[PDB]
Amino acid sequence: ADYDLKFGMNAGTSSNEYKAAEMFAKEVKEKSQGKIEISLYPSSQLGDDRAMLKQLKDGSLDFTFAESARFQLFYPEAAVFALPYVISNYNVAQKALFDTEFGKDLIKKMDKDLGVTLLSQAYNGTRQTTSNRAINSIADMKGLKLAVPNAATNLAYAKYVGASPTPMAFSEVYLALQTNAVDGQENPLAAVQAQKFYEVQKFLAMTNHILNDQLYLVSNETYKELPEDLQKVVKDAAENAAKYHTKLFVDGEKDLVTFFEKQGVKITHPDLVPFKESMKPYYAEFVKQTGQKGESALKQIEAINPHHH
Ligand SMILES: CC(=O)N[C@H]1[C@H]([C@H](O)[C@H](O)CO)O[C@](O)(C(=O)O)C[C@@H]1O
C-alpha cells in the first residue's frame, strides 16, 4: 500500500485490544480507499509498551497503545492515574485526561516531548487479583508473591497491601503462575480471560484496585506525512474503535465472573476498607516525591464527580 503502517501491542490475538485494533485497521483501509493498510504486531513481538513508545518517538512504529498512567515514566505526577483507589471509575478517567488542566497539559507534552499524538481514549478494565490460594481479607495478601508489570504504581499496590511483588513482562506471567514461581497476578478480568490465566489460577478476588484506560497513539513522524483527509480518516477511525473497545470491556465485566466460575475459579469479595486504608502512606509518599505538581493533579482529579451527568 501507499502507507504500509504497523500497530504494536502487548495484548494477544484473543484480546479486546486486538479486536478493537482490527476494527480500526479495517475502517482505515476502507475509508482511505486502500491507501493505508495497518498490520498488527501483538504479544509484545516488538517489545513491551515502553519499547513501543520509543519506536513511535523514533518513527519506526506507527501506532501503539498506552495507559495515561504509563506517562509517569516521564512526568512523575502522572502516576495519579494509577495510585490505587484514587480514580473512581472510567467517567473520572475520561474527565481527568481531557477536562483538567493537568490532563490537557499532559496531552500537549506527549506531542512536544515524546513524539506522539493522542487519537482517542478507551476503557481497558479495572484490575483484580487472582491467586493460587483464597484472598478472603487483606491478611491473605501478606507474603503473597504477586506478578506485576514493570510499573511503579503496581509495585506499590503490592507493597502497601503487604504482598511481595515480582515485576515482569506480560509475556512471562502465564509461565510464572503455572510453575508457582509466583502465587498470583493483578490484571483486569478481560486479560485473565485473554491470557487464560484462569487455567493456572484457582481464585479471583475483587480488589478493584487500579482503573486502566487505553490510549490510541500515533507517531508524529507518521501522522505528519498523511494528507489531512487521511489524518481525518485515522482520527475518526480511532474514535470509533475506542467506543467499541470500551463496550467490549464494559460488557465483559458483567459477564466474566460467571465465565470464570464455570471454569472452576472461586471468587472472593474481601472487605476493601483495609485495602484503601493501606494506601494512605503511599499517597503521602507520592505527594512528597512529586511536590506541588502532584498535589495539584490529585486535587484536580479528586474534584471530578464520578456520576455521569
Ligand atoms: C497498554 C499496555 O501495554 N498495557 C499493559 C499493562 C501496562 O504495561 C501496565 O499496566 C503499566 O502501564 O500491563 C499489563 O497489564 C501487564 O503486564 O500486567 C498488560 C497490558 O497489556
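The first residue you see is number 1, and the count goes up from there.
Method reported for this entry: X-ray crystallography, 1.5 Å.
Every residue gets a Cβ built from N, Cα and C, even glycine.
One entry in Swiss-Prot concerns the mutagenesis experiment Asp49 to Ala (Swiss-Prot position 72). Its note says: Complete loss of incorporation of N-acetyl-beta-neuraminate into the LOS. DSSP gives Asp49 (mutagenesis position) a helix state.
The mutagenesis experiment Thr64 to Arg (Swiss-Prot position 87) is recorded by Swiss-Prot, whose note states: Complete loss of incorporation of N-acetyl-beta-neuraminate into the LOS. The Cβ neighbour count for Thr64 (mutagenesis position), using a 10 Å radius and every protein chain shown, is 27.
For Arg127 to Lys (Swiss-Prot position 150), Swiss-Prot lists a mutagenesis experiment annotated as follows: Reduced incorporation of N-acetyl-beta-neuraminate into the LOS. In the shown protein chains, 23 other C-beta atoms lie within 10 A of the C-beta of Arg127 (mutagenesis position).
One mutagenesis experiment named in Swiss-Prot is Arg127 to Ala (Swiss-Prot position 150), and its note says Complete loss of incorporation of N-acetyl-beta-neuraminate into the LOS.
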Of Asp49, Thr64, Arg127, mutagenesis positions neighbouring ligand 1, Cβ under 6 A: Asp49
In the chain carrying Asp49 (mutagenesis position), residues 6 or more apart in sequence that have Cβ under 8 angstroms from it: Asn10, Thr64, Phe65, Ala66, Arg70
